Amino acid sequence: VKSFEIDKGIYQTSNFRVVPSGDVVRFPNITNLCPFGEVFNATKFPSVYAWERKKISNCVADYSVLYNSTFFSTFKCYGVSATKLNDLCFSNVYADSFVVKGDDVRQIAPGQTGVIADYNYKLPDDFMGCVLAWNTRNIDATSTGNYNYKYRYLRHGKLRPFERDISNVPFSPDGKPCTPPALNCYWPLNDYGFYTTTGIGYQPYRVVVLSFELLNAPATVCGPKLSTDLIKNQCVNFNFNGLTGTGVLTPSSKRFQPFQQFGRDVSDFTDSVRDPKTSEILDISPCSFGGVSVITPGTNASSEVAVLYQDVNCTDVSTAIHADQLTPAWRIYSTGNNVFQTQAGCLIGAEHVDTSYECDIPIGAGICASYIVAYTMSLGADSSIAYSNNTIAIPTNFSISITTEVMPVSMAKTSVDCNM
Amino acid sequence: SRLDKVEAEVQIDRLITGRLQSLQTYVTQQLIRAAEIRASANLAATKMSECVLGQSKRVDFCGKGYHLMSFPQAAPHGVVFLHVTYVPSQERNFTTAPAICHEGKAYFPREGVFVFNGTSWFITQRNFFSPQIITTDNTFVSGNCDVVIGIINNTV
Amino acid sequence: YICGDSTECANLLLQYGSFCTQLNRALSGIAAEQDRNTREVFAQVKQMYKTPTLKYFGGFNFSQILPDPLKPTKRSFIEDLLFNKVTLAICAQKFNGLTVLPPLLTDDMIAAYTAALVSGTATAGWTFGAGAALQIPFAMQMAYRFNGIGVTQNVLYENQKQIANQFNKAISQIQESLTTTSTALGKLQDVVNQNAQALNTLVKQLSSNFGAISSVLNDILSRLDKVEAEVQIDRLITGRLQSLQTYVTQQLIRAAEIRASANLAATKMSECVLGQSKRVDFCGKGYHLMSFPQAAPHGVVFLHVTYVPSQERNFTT
Amino acid sequence: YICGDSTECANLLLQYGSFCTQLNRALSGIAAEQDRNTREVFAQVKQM
Amino acid sequence: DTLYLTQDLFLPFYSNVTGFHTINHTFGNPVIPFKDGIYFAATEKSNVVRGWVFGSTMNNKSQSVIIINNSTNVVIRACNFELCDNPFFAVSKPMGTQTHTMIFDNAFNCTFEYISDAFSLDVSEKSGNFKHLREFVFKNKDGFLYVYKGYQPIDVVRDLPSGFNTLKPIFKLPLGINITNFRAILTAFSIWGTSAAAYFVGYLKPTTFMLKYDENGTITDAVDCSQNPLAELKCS
């Protein structure tokens, strides 16, 4: 409150939260080594109109051969970033490979179809991983002519995302299976022109598209982590197959369907999960939070305070302080007494009083402090009147009681120069 | 000092947007405080036109008692009243009759309750104890002597 | 609410100044003003009386209005109907960041205040307010309330049994017209539904993107690396901060409207209940013979005993 | 008012959540409260 | 126990049904256009309606997929397929042995083959109530192929009964082929033959739905938005 003198009352202050103690990482027990030494390093690579889609699953990916190497020409990721790629577990990663010139890599992005990357290989706009391309001018490029690998440049319309056509159709603007090379009947095929001492844009590149099918199953492909044990009923951290966070885990009462992995609530929050090694536990990720609020007597009569933890049950608070877990971690602070009723939370530094007083300081729900004590409340002077018939009290003497009453009429007349 | 060109305009747009949101927040919250303070100002004008300029019989509005007088005083950014009230604090225990049956027909007092049947003596006011002698001026003809609860005779 | 929790998003939040302190001060001020509202309306009794446990005075019986010790609850039955009517839309533990603090004045203590008010209305005289009581036997009270109405005293003592039966049948028709009926408790349901719609709208604004890649923290925090991430987190913080600031401003306006209604309620309980307010069509609809407060979920419900004369002759003058 | 009309600006508007629904609810509530104001002031006569 | 508005390709309520009531006089197996995901159902007796040929021009130069059964297991192969005017299942009447599964005529430039988990399956001719009832959704999205499944035992004379039936996500495929026209495959009893059974077709449409989950985690009611003004009021 930026003062030395502090007046009497509950004042709001900072927010407490239990720092997590354990660390729980849970991956499935599937351990295997990926074919990345084969799909990224192969001898035969197809053309663009017959791009190959390899299912890579039930593995543990390294995600380090892609980084500690300058062999790769263009390593541009779209949906993810580089360094934290081995922190996730995917499901059925698919590798899409094809061979183009040095010019078509500029047309490989979400959007920007252009010339060649529209009729031949269409990308989506959301579901993307990383697009990898490296130069192979010393294998495929022959200076006398490599007329082996082809593409298409005449098709009636565009493609949907991840759609492929191999069918060598005798292209014509009105259907019309033709007999080419008749007029207005051309072929859709065309060669590449991979030469040795040609320009950089005419050199062969091998483009590999790593589609990341994000978690449509219990996950198979993972990174090199270490699956640890579970710690229930204690605030820990997370790293599940596709989920991190911070939580208090507990066994559930669910009716969880077998095809399923996540358990979100009525209003879109996680609230329950499925362990990758046959368990279905809830996720109360609010370990504890709230806000402390210091009850003070007023710094002119006393200087002993009492903290009101607001949304707790005085078991996480005592365990959190005696094991030093809270974020407003003090230095001179202990817990001898702990008043807890009236669910507005823990009240460290107070005493129950049966003799209810006139509610100096309003703690939460009913309970009121003073002086420090924490009683409930004296709602007023208790009374009971003799209510028989005809006897009637008339006042006989009186007084005059000039009582003040304060009304504000006009606050501070301000103005703002909104150019300075 | 350490900026040159349009990269600077990103920084200045961030600062202008933030300070403009803060100033707009200030203007909105001052406007809400002005609504609350003009509600209190209308209460103050109402109290100064009821309490000060007359005697406002509505209960627990001007003061706490029965509001005998009222005196306005100035204040920094406000007004402070001084409600001269009337608090009666003593109590006796006298008996009553809700009627008087003198000659064979009931007498209700003055609408203006508590006939004083303290052994059938007087008729007083509602608030301050003030006995008056029972005559026909202090009562009126009312029906017959069939609907009473208490009984008083010899209204002379 | 803003910035779910990691480490660095908190630094990006601290680089917007002290908006979190502003919003906490504003919402704590709103909570204190609502505590003041409940103290202004109900706590007008210094001298809390006891229920007289007789509850039958000339036929004016206060069954289902004054509480009963034979039942376990310290309410009354009309209060039980009003508590059952208003639906809603250990300690709770949810990671919205949001909460609902418990009110200060407890619901049983609210029912104690209302039972004290009704008992001091029925017993305890008419000078209630400026003083303590007078020990007036409640037929003399409504004989006095027949004098701020422009009728004589001949009405009540000559129609004792008739007015008693009309009063009891009026209370019983209230007991009928509260149970199986409909929207005529609508203001309290509008308060609860508007608060629930505002809070569910805030939770719904958590669900949405504000122009980033994905609409949730800790799942973008897998596939991000560095300062390009700070663009996304600044978009999410700016959007959630505008939504939370919109919520705080609209709750502050609702608090202004609800404290205007609270000042109306305190005015009606100090005019109608604690006396007889002769101003026309303010307390009830008739000429306002009595008034009885009752508790309610997040409100108050009066029972204005009025006086409606309905027959007509044609006399000359 | 926002986003005059094309096709894609509407997608950019839907990527800000349900603010349009909030503003329509608030303005319809204001309209209903002003109807209630005119009913409260004038319509105090049952028997015209 | 929630209500979840989602925009996704579903079947609209109350809409039109292209019913194919095949009998011993009516041989129902035409070519049908695909048109962005279909619905399917079939009131059957011992699983006649295995077979779906999702093609482009329904010939040798059309990359197509085939989802059939070899009476033991689901076999899914996608390649260039010489599609004939009537590929048929020679199911015998006393036994039920497909001696002449003649579907894979030739194969070149093949790109896919999948064989799922084997399970119990009946083939031969039965009669009585319409106990067997598939309900499938053959959905296209992001180049994939989606195939769902759900069951309901009914006893109807010849129509499609009214009632909700939730479906569950069995298959997903990485294929990516230009599915414009398709067919189904039936069984020719043994002169061909079927029993009094039929199969249905509905088309999908991208509109918003309000799914009412129960406390156990199962849809008990769904409400379309674009059907009725009361229906958009319900999902609003």
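Shown for chain A, in order and in Swiss-Prot numbering: 290-660, 674-722.
Quick reminder: no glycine exception, Cβ is built from N, Cα and C everywhere.
The domain 'BetaCoV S1-CTD' annotation in Swiss-Prot covers A:321-513.
For A:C348 (mutagenesis position), applying a Cβ distance below 8 Å and a minimum sequence separation of six or more within one chain yields A:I319, A:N321, A:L322, A:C323, A:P324, A:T509, A:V510, A:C511. According to Swiss-Prot, the experimentally introduced change A:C348 to A is described as follows: Complete loss of human ACE2 binding in vitro.
The mutagenesis experiment A:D454 to A is recorded by Swiss-Prot, whose note states: Complete loss of human ACE2 binding in vitro. Contacts of A:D454 (mutagenesis position) defined by a Cβ separation under 8 A and a same-chain sequence distance of 6+ are given as A:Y338, A:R441, A:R444, A:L448, in order along the sequence. A:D454 (mutagenesis position) falls outside any helix or strand according to DSSP and counts as coil.
In Swiss-Prot, the entry for mutagenesis A:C467 to A states: Complete loss of human ACE2 binding in vitro. The structure shown retains the original residue. Following the DSSP three-state reduction, the secondary structure of A:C467 (mutagenesis position) is coil.
A strand conformation is recorded for A:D480 (mutagenesis position) in the three-state DSSP classification. Experimental mutagenesis is annotated in Swiss-Prot for A:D480 to A, with the remark: No effect on human ACE2 binding in vitro.
The DSSP secondary structure for A:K344 (variant position) is strand. Taking Cβ-Cβ distances under 8 Å and a sequence separation of 6 or more, the neighbours of A:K344 (variant position) in its chain are A:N381, A:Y383. Variant annotation in Swiss-Prot: A:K344 to R, described as In strain: Isolate GD01, Isolate GD03 and Isolate SZ3; no effect on affinity with either human or palm civet ACE2; the structure shown retains the original residue.
Every protein chain considered, the tally of other Cβ atoms within 10 Å of the Cβ of A:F360 (variant position) stands at 11. For the naturally occurring variant A:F360 to S, Swiss-Prot gives the following note: In strain: Isolate GD03 and Isolate SZ3; no effect on affinity with either human or palm civet ACE2.
Under the heading of natural variants, Swiss-Prot lists A:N437 to D and annotates it as follows: In strain: Isolate Shanghai LY. Taking the Cβ of A:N437 (variant position) as centre and 10 Å as the limit, one finds 11 other Cβ atoms among all the protein chains shown.
While the structure shown retains the original residue, Swiss-Prot records the natural variant A:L472 to P with this note: In strain: Isolate GD03. Sequence-distant neighbours of A:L472 (variant position): no residue of the same chain at least 6 apart has a C-beta under 8 Å from its C-beta. Under the three-state DSSP scheme, A:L472 (variant position) falls in the coil class.
Among the natural variants in Swiss-Prot, A:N479 to K has the note: In strain: Isolate SZ3; 20fold decrease of affinity with human ACE2; no effect on affinity with palm civet ACE2. The residue drawn here is the original one. Within 10 Å of the C-beta of A:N479 (variant position) there are 13 other C-beta atoms, taking all protein chains into account.
Listed in Swiss-Prot is the natural variant A:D480 to G, annotated as follows: In strain: Isolate GD03. The Cβ neighbour count for A:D480 (mutagenesis position), using a 10 Å radius and every protein chain shown, is 12.
Where Swiss-Prot documents A:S607 to P as a natural variant, the accompanying text is: In strain: Isolate SZ3. DSSP assigns A:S607 (variant position) to a helix. A:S607 (variant position) has a Cβ environment of 15 other Cβ atoms inside 10 Å.
For A:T608 (variant position), applying a Cβ distance below 8 Å and a minimum sequence separation of six or more within one chain yields A:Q614. Here Swiss-Prot notes a natural variant, A:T608 to A, with the remark: In strain: Isolate Shanghai QXC1.
If you measure from the Cα atom of A:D480 (mutagenesis position) to that of A:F360 (variant position), you get 27 Å.
There are 16 other CB atoms within 10 A of the CB of A:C467 (mutagenesis position), with all protein chains counted.
The Cα atom of A:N479 (variant position) lies nearest to that of A:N437, taking the recorded positions A:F360, A:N437, A:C467, A:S607 as the candidates. Looking only at Cα atoms, A:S607 (variant position) sits nearest to A:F360 among the recorded positions A:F360, A:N437, A:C467.
You'll find the Cα of A:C467 (mutagenesis position) roughly 24 Å from the Cα of A:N437 (variant position).
Filtering the recorded positions A:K344, A:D454, A:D480 for a Cβ under 8 angstroms from any Cβ of chain E leaves A:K344, A:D454, in order along the sequence. Recorded residues A:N437 (variant position) and A:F360 (variant position) have their alpha carbons 25 Å apart, per Cα-Cα distance.
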